[PDB]
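Reading through the structure tokens given below for one structure.
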Amino acid sequence: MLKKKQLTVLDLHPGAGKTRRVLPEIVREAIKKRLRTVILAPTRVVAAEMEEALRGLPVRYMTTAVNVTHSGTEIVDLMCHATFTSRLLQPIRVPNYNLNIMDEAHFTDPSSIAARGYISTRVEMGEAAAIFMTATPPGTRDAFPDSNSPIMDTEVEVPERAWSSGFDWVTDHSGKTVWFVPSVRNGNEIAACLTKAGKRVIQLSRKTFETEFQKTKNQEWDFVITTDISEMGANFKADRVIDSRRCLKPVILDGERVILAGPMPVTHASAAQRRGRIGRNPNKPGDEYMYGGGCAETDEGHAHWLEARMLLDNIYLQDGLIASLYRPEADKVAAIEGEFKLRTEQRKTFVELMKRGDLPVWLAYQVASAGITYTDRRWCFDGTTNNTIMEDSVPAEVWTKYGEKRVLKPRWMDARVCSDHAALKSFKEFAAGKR
């Protein structure tokens, strides 16, 4: 695995020990061979788990999720996928790692796709080795991979709204269920219905995941209601997964706006990862997977792969060359390598709109490429009437940095800025000049 120009897909089934058994073997070998190594975790939660698996080995944890005093002599760095890509984009020196290990390498957030593209291009160049650890590489067509113990798979209608009857199997169960929903809002309704029926529910989503995931360890619970983020190595002591088999797909319409389409079917890889939360204990056969729809290749045309190209166009590789997407995921987008390359000052704007602004990649790009500076929020208010953002059926309003109350009507509409209450609160703060 460790030789230059190799990319290995470590595709052992979910729970086979890739993270806790195989990764520390790889790391010890890498250290013996004096390979400057990076290890990429999808989340802070996974980063902390890796610390436990790697404990005693000389690894520099480039994350505040781990409280360790470094020796200063580590040649192995560990950070999150997003942090890697972020550091590549910034005017900070990222070492040219000889060995690049991505855990949970199926993650489809734009920064993860971009990190795979950059890594795989370095490997293709003859410069580096890589290991992508995942049970479900791109284009997998098997939603029902092997597991540590047998799983009971049942196709069944799964509620996506509050229910009063007709789903007794949901609440009749006496164990612990992980339930995958397509969005925060849909999870909120299911969670409220379950709470009313006397169940203890924890909700997980990207913005809440570190904090809330701890509750699964510190409190007793009957259901975890989660979005797709729990496909990225989140482990639960559960005996059932309920899977709506649905997700939202960000779609760029006419090059001009982003909508959140669907819900629509998950990919096979997603379904396999959802299912793969259970069946993990070889002493507990008969964990249940209840699934409420089929799979489809909903990553085709999905905005994250175009956003990944926007990131990769703005990462230096060598002269004017630009990193390609990892080959098996490179047709998910119709894009021209280099089309989104920005000049130095617009690039800096683009970066800051993502990092400090917390704006979606696509929307950051629209603003930066328009020649707008990071603090100029006039665009949040000068869009067409149909870009009016609504809050409880009334136009959303903020006080501008000038002190004027205005309706939020962004020049470019990206549905991710108001996908839930939290998102809209954050965007309102942005529009107001508060970050």
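Residue numbering for chain A follows Swiss-Prot, covering 1681-2115 in order.
Backbone N, Cα and C define each Cβ position, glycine as well.
The following features are taken from Swiss-Prot:
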type    : residues                                               : note
BINDING : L1692, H1693, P1694, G1695, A1696, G1697, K1698, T1699 : ATP binding site
DOMAIN  : 1830-2009                                              : domain 'Helicase C-terminal'
MUTAGEN : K1887 to R                                             : Diminished RNA-unwinding capabilities
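Feature map: Swiss-Prot annotations on the structure.
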residue : record               : DSSP (3 states)
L1692   : ATP binding site     : coil
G1697   : ATP binding site     : coil
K1887   : mutagenesis position : coil
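Distance noted between the C-alpha atoms of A1696 (ATP binding site) and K1887 (mutagenesis position) is 29 Å. Shown in sequence order, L1690, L1692, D1783, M1813, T1814, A1815 are the residues of the chain, 6+ apart in sequence, with a C-beta less than 8 angstroms from the C-beta of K1698 (ATP binding site).
Other residues of the chain with a Cβ within 8 Å of the Cβ centroid of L1692, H1693, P1694, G1695, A1696, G1697, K1698, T1699, the ATP site, are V1702, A1815.
Using a 10 Å Cβ-Cβ cutoff, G1695 (ATP binding site) registers 21 neighbours. The two recorded residues, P1694 (ATP binding site) and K1887 (mutagenesis position), have Cα atoms 25 Å apart.
If you measure from the Cα atom of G1697 (ATP binding site) to that of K1887 (mutagenesis position), you get 28 Å. Separating the Cα atoms of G1695 (ATP binding site) and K1887 (mutagenesis position) is a whole-number distance of 25 Å.
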